[PDB]
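Let me begin by presenting the structure, written as structure tokens, before commenting on it.
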Amino acid sequence: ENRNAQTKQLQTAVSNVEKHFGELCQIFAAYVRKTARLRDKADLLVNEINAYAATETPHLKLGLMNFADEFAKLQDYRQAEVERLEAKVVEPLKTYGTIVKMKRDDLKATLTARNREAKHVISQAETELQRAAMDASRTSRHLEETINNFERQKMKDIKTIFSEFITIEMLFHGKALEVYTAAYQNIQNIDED
Amino acid sequence: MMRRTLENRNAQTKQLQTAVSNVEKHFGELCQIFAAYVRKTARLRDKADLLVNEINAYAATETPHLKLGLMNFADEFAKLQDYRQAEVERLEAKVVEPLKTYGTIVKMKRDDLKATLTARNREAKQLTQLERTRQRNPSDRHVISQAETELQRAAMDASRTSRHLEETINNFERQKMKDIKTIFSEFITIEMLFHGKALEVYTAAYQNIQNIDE
């Protein structure tokens, strides 16, 4: 029905996703890197608490070492958060560079194929009319289905990717809460004798 | 006994200097690592702010329902970053700065040990010089009397100093224990508060992202 409008609609949708998913990808990747750098410093904190504990009196040494044990455990969970974020948030967003490329390549091929084939006067005009009618019908069916699928998949994927980010963070914060709730007690039960 | 007071003065001096050096080394290391931890937490907060901005920028381009859901998620995530910033500031105030104060506490302890040791060095010179004088004129009634006066005074000063050292050691250690418990209790409480707020924000954000395809 409207080739200029369907074409523009598809190019605008794929280009918008390309730009914004690509930007989300690199910021998520940076967020993951910063999370790992925080985990490095927490690891140094584990090592120093144990090194100081080693020099101290029994009750204080024990309480600090027990706290270091919990805090070290938390940093294994942080490392697992780091790895799940890269696997389930960053990598799927990076995959959209390829999806967008395939969508553009299919649009170009769609219009090139119908063009290649196209390349008395009344009979010639009738054959070209018939061909144009067939191609208009097939191309507009195809463009419509490509647009509708792209948009449905983009929504599914956005929901998945942000739902995974949120799930991964909730699980880490949930573990952190229960570790810190435990660690509080053994710092508090360091007997001042 | 004088033998015991002089021995206990020397043992307490060594005990205090060893403890002061230990606290200095390890509290100073904790100080700079906690400070680095706070900095990395702020750097993560920076990256999260940029994500807020890009989620909003992408939402601005989108269809009604999807725009609404993404901007709602960005608001929640931005509020989380305000809590992270408050975590950063409280860690600095209640964990890093109390550890940093120990550089001053340690400096004051060392200055006092140095002051005591220079006084003891001056007194020891005086005492050995007086004994050299006595050996060179041992029947001098006035040197005999100076020596008797110096014996009593040094004995009294040894007792007062070891009494001083004992209270200084006991205060430093009692305070060190109180402070380390306070500092680690604050760190845990501050994090536990952030993690609880984060869990509560994400639980809301999760439920709302799921209605995005509606």
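Recorded method is X-ray crystallography, 2.0 Å.
Backbone N, Cα and C define each Cβ position, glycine as well.
Quoted from Swiss-Prot, the note attached to the mutagenesis of B:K107 to E states: Abolishes ability to induce membrane remodeling in the presence of CBY1; when associated with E-110; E-114; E-132; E-134 and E-136. Here B:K107 (mutagenesis position) comes close to no residue that lies at least six apart in sequence on the same chain with a C-beta under 8 angstroms from its C-beta.
Under the heading of mutagenesis, Swiss-Prot lists B:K107 to A and annotates it as follows: Reduced membrane-binding and significant reduction in membrane remodeling activity; when associated with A-109 and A-110.
What Swiss-Prot says about the mutagenesis result for B:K109 to A is this: Reduced membrane-binding and significant reduction in membrane remodeling activity; when associated with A-107 and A-110. B:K109 (mutagenesis position) is surrounded by 20 other CB atoms, counting those within 10 A of its CB over all protein chains shown.
For the recorded site, B:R110 (mutagenesis position), the DSSP three-state label reads helix. The Cβ of B:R110 (mutagenesis position) lies under 8 Å from the Cβ of B:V20, each of these being in the same chain and 6 or more residues away along the sequence. Where Swiss-Prot documents B:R110 to E as a mutagenesis experiment, the accompanying text is: Abolishes ability to induce membrane remodeling in the presence of CBY1; when associated with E-107;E-114; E-132; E-134 and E-136.
Record note (Swiss-Prot) on the mutagenesis of B:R136 to E: Abolishes ability to induce membrane remodeling in the presence of CBY1; when associated with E-107; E-110; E-114; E-132 and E-134. In three-state terms derived from DSSP, B:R136 (mutagenesis position) belongs to a helical segment.
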Message: Using the alpha carbons only, what distance in Å do you get between B:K109 (mutagenesis position) and B:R136 (mutagenesis position) once rounded?
response: 41
